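Below: one structure, written as structure tokens.
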Amino acid sequence: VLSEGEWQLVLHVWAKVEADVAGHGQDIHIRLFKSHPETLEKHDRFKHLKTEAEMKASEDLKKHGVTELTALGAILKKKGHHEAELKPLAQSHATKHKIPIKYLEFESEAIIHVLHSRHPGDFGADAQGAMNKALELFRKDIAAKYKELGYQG
Ligand code: HEM
Ligand SMILES: [Cu+2]
């Protein structure tokens, strides 16, 4: 679990994300999609965006990133007591979108990369460690709900 201070480190960098959710969302997806192209295949509505220029030009990819980061931020503000928010996400990501738990680890990597590329002076090792811990808590909880809904993460 995370200490209150660890949560505050997480929420301080998240306050920076909220200043430009769409920009962070784009950077995270472009990183994810490039580093791990199997993630772009799972985003089948966007898999026709072959190049970074096409990715950046897509208004609907940008909206999808706001949708996902808005939901993540609500989860983080709940500081571990995110059962409410997790339940629909688990449902859809397990049974509709079919996202393996390992892809959430890919996403956590991309998030941490973007946050330190955009906010050095707010993301040193302690903050990075708190954010890592928070996303790992998230993933472990999603993993559990996957198993309860059936069929492995
Ligand atoms: C940080 C954890 C993430 C959060 C908070 C998040 C949140 C969401 C939300 C709120 C939606 C719209 C509602 C829904 O369908 O449930 C969505 C859709 C989706 N997410 Fe995620 N997501 C997460 C991670 C991922 C990852 C890691 C993948 C794939 C590598 C992914 C793939 C998808 C896809 C393919 C859709 C549907 C987009 C479409 O409408 O075309 N999600 N996600
Ligand atoms: Cu996405």
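Swiss-Prot numbering applies to chain A: residues 2-154, in that order.
For all residues, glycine too, the Cβ spot is worked out from N, Cα and C.
Other Cβ atoms within 10 Å of the Cβ of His65 (nitrite binding site) number 17 in total over all chains. Feature annotation from Swiss-Prot assigns nitrite binding site to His65; the stated evidence is similarity to another entry.
Classification of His65 (nitrite binding site) by DSSP places it within a helix. Positions annotated as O2 binding site by Swiss-Prot, on the basis of experimental evidence: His65.
According to Swiss-Prot, the heme b binding site annotation covers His94, on the basis of experimental evidence. For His94 (heme b binding site), the same-chain residues lying six or more positions away in sequence with a CB closer than 8 A to its CB are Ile100, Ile143.
Annotation note: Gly122 (variant position) sits in a helical segment as assigned by DSSP. In sequence order, no residues are near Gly122 (variant position), counting only same-chain partners six or more apart with C-beta under 8 A. For the natural variant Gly122 to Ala, the note given by Swiss-Prot reads: In metmyoglobin.
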